[PDB]
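Asks: Pasting a structure here, questions to come.
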Amino acid sequence: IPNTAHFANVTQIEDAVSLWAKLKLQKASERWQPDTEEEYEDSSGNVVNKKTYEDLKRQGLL
Amino acid sequence: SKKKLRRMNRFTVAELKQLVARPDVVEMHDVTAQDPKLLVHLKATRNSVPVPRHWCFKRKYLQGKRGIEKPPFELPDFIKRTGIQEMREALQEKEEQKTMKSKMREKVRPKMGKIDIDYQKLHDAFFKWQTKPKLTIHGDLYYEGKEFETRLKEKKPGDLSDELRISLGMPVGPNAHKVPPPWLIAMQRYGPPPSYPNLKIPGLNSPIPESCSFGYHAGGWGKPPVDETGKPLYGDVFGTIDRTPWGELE
Amino acid sequence: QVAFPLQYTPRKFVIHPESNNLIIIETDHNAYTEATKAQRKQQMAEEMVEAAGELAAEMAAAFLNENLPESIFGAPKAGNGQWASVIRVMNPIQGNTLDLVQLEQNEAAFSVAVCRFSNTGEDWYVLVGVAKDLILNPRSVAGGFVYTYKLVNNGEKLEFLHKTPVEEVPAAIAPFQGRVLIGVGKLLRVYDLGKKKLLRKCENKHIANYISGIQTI
Amino acid sequence: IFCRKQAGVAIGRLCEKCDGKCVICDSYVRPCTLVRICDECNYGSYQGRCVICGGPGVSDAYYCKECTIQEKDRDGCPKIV
Amino acid sequence: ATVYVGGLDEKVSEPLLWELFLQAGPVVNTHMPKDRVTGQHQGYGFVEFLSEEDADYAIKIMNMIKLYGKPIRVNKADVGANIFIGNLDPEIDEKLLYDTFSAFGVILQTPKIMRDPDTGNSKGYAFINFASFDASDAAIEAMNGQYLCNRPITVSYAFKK
Amino acid sequence: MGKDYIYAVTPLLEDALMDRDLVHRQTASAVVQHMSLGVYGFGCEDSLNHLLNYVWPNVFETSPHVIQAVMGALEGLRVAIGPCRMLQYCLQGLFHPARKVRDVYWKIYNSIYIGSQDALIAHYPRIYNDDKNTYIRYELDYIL
Amino acid sequence: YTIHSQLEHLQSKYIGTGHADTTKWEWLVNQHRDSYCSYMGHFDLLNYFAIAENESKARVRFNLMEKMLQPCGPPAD
Ligand SMILES: [Zn+2]
Ligand SMILES: [Zn+2]
Ligand SMILES: [Zn+2]
C-alpha cells in the first residue's frame, strides 16, 4: 500500500488494509471506465458496452 | 469517571479514517474533539481555511524568528525610480557627520530649502506607474519560515532556471527553448526517466523548439530518438474561439 | 404586452430555428393531470350516487356537466407529492398551440433542449428531462427519464421516440459538439444517440451537490 | 463599563477636556451622527454631562464615520457609569 | 532511489539541484549534507528520487551535465587513468560517449576527440580519462578491434602529451 | 481616497506583519483596520485578502493590546471584505479539540455574527443530516 | 470577568451566539431559525417558494412559522 497520507497515524496493519480496501473501492468507483460505462448499440436495436461491442465486432459480426 | 467513559467513546484514528468520506483531513488530536464527525466534515468542506500551525507549540508565534539576521525592507520600483532614496542617503550622511554645535547653529539659522524633488515625478509614480504587487489568493496563511521554504510540486520537466542552465552547462534566455539540456541528451540516448514517462523532452521526445538545429556538434538537436523502423522514442521528437473580453475599455 | 395563456406553470422553453416555433415545457406541483382530473371527478360522482335515498335525487349529470374555469375559480389540484406536466408547441407571433403533448401522472418535466446529433442528419430531436415521483421538503425521488421526440412537421408537432430511465431528476440538458451533456444530480454525463435508448459516452463524477445548469462555449 | 440600557432621543454632550473625540472609537475626525442616551443615564444631576469626563455638557458627543459604517452606534447609552 | 551526486559542485545550489530532480522525475530529496564547518558542497550528495528507475534514468541523464561547468555524475550512493581510443567513430555525441565509455568505470574527463580544427570533422582518434587503469584495461579489451559505430574501435592505455 | 495608495502600502504592511515585534504587528494591524474601512466599496478586496493571510495567524495571541488591535482589524476587514470570506476563515476552528482555539474562534464568530447576522444565511455550509435529526435545508434547493 | 457578566449578558442579548462548548445542535438549530426569519422578511424568496411548491403566500408563511418551532429534529441527548 503506498505511503500516501490517507493512512498516516493508522499503525495497525489490518486496519490499514481495510482502510485502503474501501479507499481502493472508492478510487475504482470514481474512475470513469469506458469499458463498462461507454456503451454501444449493435445494429440490431439492442445495446452492449464498448468492450463487448468490439469483442463481437472483431470476432466476426460487427 | 464520566470524562473517561466519553474517553472510551474516544474512537480510533482508524475508526475515523474508515468512517469518514474524505480521509485526507484526519489528523492526530482530531479524536479528542467533542464532535469529530462534524469537525471532519467541516475540515473537508470547500474553500475553508485551517487553523494555524502553532497552537500546539510551546514557543510563541515568531520567537522562532528570533535567531537570524534580516535585511532591510526593499522599496517598490516605481518609488525608487523617482529617486527619493539618494536624497535621503545624502541628507543622512550630512547630519551624521555634523557636530552638536553646528547642529544647533543650523537650528537657529536653517539651511532653508537645501534640496528639491519635483512633483509630476511623484504624481506620475503614484498615478501613472503604480502596479499590482504579487498577492496570494484566499487561504494561504503565512506561517514561520514560509518565505524560507523554497518551493515544490513543479514535477514538470520544462521547468528550467538561468542559474540552472549556467551551472549545468546550458543556455539562459530565449535559448532555453532551443537549448536541450544535458539530461535530454541521455533522454535521447536511453530514455527519459521512468517516473516521468508522462514527461516529454524538448528536442528528444518533443519537436524542435522554435528554430532548433539538427546536428551532432555542441549546440544542436542530434538524432531525435527513433526506432529502426522510423517511429520515434515517443511522441514526436522530430515533429509531424474568439477570446475577446466583453467589457473592456477603449 | 400581449399574453397567450398556459394552464400549468412554465418552467423553461427552447426555440425552433426552422419555423420560429417555440417549445415550452410547463409543469406544476400539487396538481393532477387531465386524465386523473376527469377520472376522479366522475368517480366521485359514482360514490355520490350511492346515498341510497331517492335514486331520484340526481346531481351526477350536473357534476360532469359543470366545468368552473380554474383561470378564475382556482385550480382543482391537491395532494402533496402530486406532480403534473405538459409540453406545448406554440407560435410566438400568434397564440395557436399547434401541438400539445400531455404527459403521465407523476412525471415532472424540468429541462429541454433541441439538438441534432451528427451521426444522423438534420432530423432534430427534442430532449426532455422528466423526473419521477419527487418530494420537496424532505428530499426524495423515484427516478429520471429522458424523453426524446422527433420534432416533425418541419418542427410543428412531436412524436415520441424513447424515454431512457436514469438515476435522478435530470435537471439540465445541453447540446454539445454533436452530442448532449446532461446533468443528472451529481453526475455530469455525456450522451450520444440510439433508438433503443440513449447511450453514455462519457461521465464525470466530481461535482459537489447537484447540477442545475450547463452552459458551454 | 457600559450602561447600554437601550437608546432614546436625548442627545449627549461633552466637557471641554473631552471635546472632540468619538465615544468609543476615540477618533478626532469626520463625525457623522449625533449621540443619544437612555432616560436612566439622562435624568437629574446627570443631565447634560460628559459621557467620558463627567464634566459639564457643552459640546456634542458625536460618532466617527467608521463607527457609523459598522453601526456600533445602534446600541444605546454607552455611559461609563 | 539514493543517488551519489559526485563531483558535487560548490556553488551549484541544492535548489536548482532539486528543480533538475523534478525536471527529470520524482524530486523527493536533494541533499548534500556538508562539512559541519564549511557550508559549501561536500563532493558527494544524496539525491533521492522515490522511484528506482526514475533515479536510474535521471542519473544516466544528469551524468556529464556541466555542474559548475564541470561534468558531475549521479551514481550509486591523475596517475594516467586516461585511455587512447582510435579508429574513432566521428558520428557520436558527448553524452553518448560518456555512457558508452562509462560502463566499466567513471569518466573523470569526457572523451576528448582529437579532431582537426580547420573544419570541425574528426580524423578518427580520441582519449578518455576513465576511473581506473584496470577500467581502461577492461573497456579497451572488450572494445579492442570490436564493433564501433562505423569505424571499428581500437582502444588501449593513452599516451602523454 | 486610499483607493490609490493601498497598493503602494501593502508590501510594507506584509513586511511588518511577518514578525518584527509585538508592537510591529499591533501597529500594522491598526493600519489594516483603517485601510479596510476607507476602501469599503471600491473593489480593492484582493489586497485586503492578501493582508488577511498575514493578520489571521496572530489570532492566537495574549497581550491585550496586540490581540485587541487584531480583533479590530478583523471587524474592519469584515465590512470591507464581506462576511463569507471571514466565515470561511472561522469555519474549521469552531469545533476544535483544544479550548484556547475553540474560544478564540467563538469570540470572532460572535462578532462576525452580531454585525451582519443576516448575510450569513446564504453563507452557511451544507451540514448533512444523520438519523434522528434533519439538518439539510431543502428550502434552499427547491429548483424553479 | 465583569466583562463576562456583560458577555453572557451578550449571550442573553443575541440569540444565536456561541461559546467554546456549544453543541452542533444549538448551532445548527439557531442557523435554521434565522434562515426562516429571513425567508419571511425578504419579500422575494417568499415568491420563490410560493411558486416552487404550488402554495400561496399565506400558506407559505404559515408553514414556515409552524416549522420555526422544532426545525432540526428533537433535542440532543
Ligand atoms: Zn467610538
Ligand atoms: Zn443608562
Ligand atoms: Zn469630558
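In order, the residues displayed for chain D correspond to 9-89 in Swiss-Prot numbering, which applies throughout.
The header says electron microscopy, 3.0 Å.
Quick reminder: no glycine exception, Cβ is built from N, Cα and C everywhere.
Residues annotated as Zn(2+) 1 binding site in Swiss-Prot: D:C11, D:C46, D:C49, D:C85. Marked as Zn(2+) 2 binding site by Swiss-Prot on the basis of experimental evidence: D:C23, D:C26, D:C58, D:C61. Residues or ranges marked as Zn(2+) 3 binding site by Swiss-Prot: D:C30, D:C33, D:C72, D:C75. The note that Swiss-Prot attaches to the published mutagenesis D:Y36 to E, S or A is: Alters the structure of the presumed branchpoint (BP) adenosine binding pocket within the splicing factor SF3B complex which may lead to decreased binding affinity and thus affect pre-mRNA splicing. In Swiss-Prot, a published mutagenesis experiment is listed as D:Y36 to C, annotated No apparent effect on cell growth, localization of SF3B1 protein or formation of nuclear speckles. Alters the structure of the presumed branchpoint (BP) adenosine binding pocket within the splicing factor SF3B complex which may lead to decreased binding affinity and thus affect pre-mRNA splicing.
Help me picture where these features are in the structure shown.
Replies: In sequence order, D:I45, D:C46, D:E48, D:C49, D:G84, D:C85, D:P86, D:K87, D:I88, D:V89 are the residues of the chain that are 6 or more apart from D:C11 (Zn(2+) 1 binding site) and have a CB within less than 8 Å of its CB.
Neighbours of D:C61 (Zn(2+) 2 binding site), defined as other CB atoms within 10 A of its CB across all chains, total 13. DSSP gives D:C61 (Zn(2+) 2 binding site) a coil state; it is part of no helix or strand.
In the three-state DSSP reading, D:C30 (Zn(2+) 3 binding site) counts as coil. Non-local neighbourhood of D:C30 (Zn(2+) 3 binding site): D:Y36, D:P39, D:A69, D:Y70, D:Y71, D:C72, D:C75, each in the same chain, at least six residues away, with C-beta under 8 Å from its C-beta.
In three-state terms derived from DSSP, D:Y36 (mutagenesis position) belongs to neither a helical nor a strand segment and is classed as coil.
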Asks: Taking DSSP as the reference, which of helix, strand or coil describes D:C72 (Zn(2+) 3 binding site)?
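Replies: The residue in question, D:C72 (Zn(2+) 3 binding site), is strand (DSSP, three-state).
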Asks: Measuring Cβ to any atom of ligand 3 with a strict under-6 Å cutoff, which of the binding-site residues D:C26, D:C33, D:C58, D:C61, D:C72 qualify?
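Replies: Listed by sequence, the hits are D:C26, D:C58, D:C61.
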Asks: Other than D:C11, D:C46, D:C49, D:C85 themselves, what residues in this chain have Cβ atoms within 8 Å of the centroid of the Zn(2+) 1 site's Cβ atoms?
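Replies: Here the non-site neighbours turn out to be D:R12, D:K13, D:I45, D:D47, D:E48, D:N50, D:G84, D:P86, D:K87, D:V89.
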Asks: Checking the contact step here: among the binding-site residues D:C23, D:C26, D:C58, D:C61, which have a Cα within 10 Å of the Cα of D:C33 (Zn(2+) 3 binding site)?
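Replies: Taking D:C23, D:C26, D:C58, D:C61 one by one, none has a Cα falling within 10 Å of D:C33 (Zn(2+) 3 binding site).
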Asks: Return the members of D:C11, D:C46, D:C49, D:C75 (the binding-site residues) with CB less than 6 angstroms from at least one atom of ligand 2, or none.
Replies: D:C11, D:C46, D:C49
Asks: Near ligand 1, which of the recorded positions show up if the criterion is a Cβ under 6 Å from one of its atoms? Options: D:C30, D:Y36, D:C49, D:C58, D:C61.
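Replies: Correct list: D:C30.
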Asks: Under 8 Å Cβ to Cβ from D:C26 (Zn(2+) 2 binding site), same chain, six or more residues apart: give me those in sequence order, or none if nothing qualifies.
Replies: D:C58, D:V59, D:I60, D:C61, D:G63
